[PDB]
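Here is the structure we will look at, set down as structure tokens.
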Amino acid sequence: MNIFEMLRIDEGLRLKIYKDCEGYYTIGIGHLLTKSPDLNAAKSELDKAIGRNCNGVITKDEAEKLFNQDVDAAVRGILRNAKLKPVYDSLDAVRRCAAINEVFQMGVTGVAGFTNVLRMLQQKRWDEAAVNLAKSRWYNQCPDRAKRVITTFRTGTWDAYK
């Protein structure tokens, strides 16, 4: 399937501000607003992100706008980065989707910092890559959101998303 359908499965779609698995205010398809516990701080961040007064609720179209922006940032982020690009180019199509997903979740610097996993992916050591991914705070702090990505790195199929 495509990266948008994949991330919708991992992140869900919620049109009002909610607390994610880690307790952080999130909206749309995995759009992180703030790590502050102050709901009013999340509302302010949301208003800045959209450019209007949202009172904690957005439209599906606005959610999709944020989602587009966020996926675009992940893709452009990989493709200009001296560590991430050669690995992305080396991967098969399905694992490339898993790469974009991981970057959307963790950010460029977070992914680029996992130098071992990158080498393992570049070297086709899929099982090793997954075991190591399962030691991260990324996975351990929120397993349900990361589990299918890890499995996808292990198998190179869409099976976890069917």
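Numbers here mean position along the shown chain, with the first residue as 1.
How was it done? The header gives X-ray crystallography, 1.6 Å.
Here the Cβ of each residue, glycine as well, is placed from N, Cα and C on the backbone.
Annotation for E11 (mutagenesis position): same-chain Cβ neighbours under 8 Å, separated by at least 6 residues, are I29, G30, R145. Following the DSSP three-state reduction, the secondary structure of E11 (mutagenesis position) is helix. Under the heading active site, proton donor/acceptor, Swiss-Prot lists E11 (among others), citing experimental evidence as support.
Feature annotation from Swiss-Prot assigns active site, proton donor/acceptor to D20 (among others); the stated evidence is experimental evidence. Other Cβ atoms within 10 Å of the Cβ of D20 (mutagenesis position) number 17 in total over all chains.
Quoting Swiss-Prot on the mutagenesis of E11 to N: Loss of 84% of enzymatic activity.
Record note (Swiss-Prot), mutagenesis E11 to Q: Complete loss of activity. The unchanged residue is displayed.
Annotation of the published mutagenesis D20 to A, N, S or T in Swiss-Prot: Complete loss of enzymatic activity; the original residue is retained in the structure shown. Secondary structure at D20 (mutagenesis position), as computed by DSSP, is coil.
Spatially close to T26 (mutagenesis position) yet at least six residues away along the chain are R14, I17, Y18, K19, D20, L32, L33, judged by Cβ distances under 8 angstroms. Under the DSSP three-state reduction, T26 (mutagenesis position) is assigned to strand. In Swiss-Prot, a published mutagenesis experiment is listed as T26 to H, annotated Facilitates transglycosylation more effectively than hydrolysis; covalently bound substrate.
Looking at Swiss-Prot, the entry for mutagenesis of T26 to E says: Complete loss of activity at neutral pH; covalently bound substrate.
Of all Cβ atoms in the shown protein chains, 17 besides its own fall within 10 Å of the Cβ of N132 (mutagenesis position). A mutagenesis experiment is reported in Swiss-Prot for this position, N132 to M or F, and the note states: 2-fold decrease in enzymatic activity.
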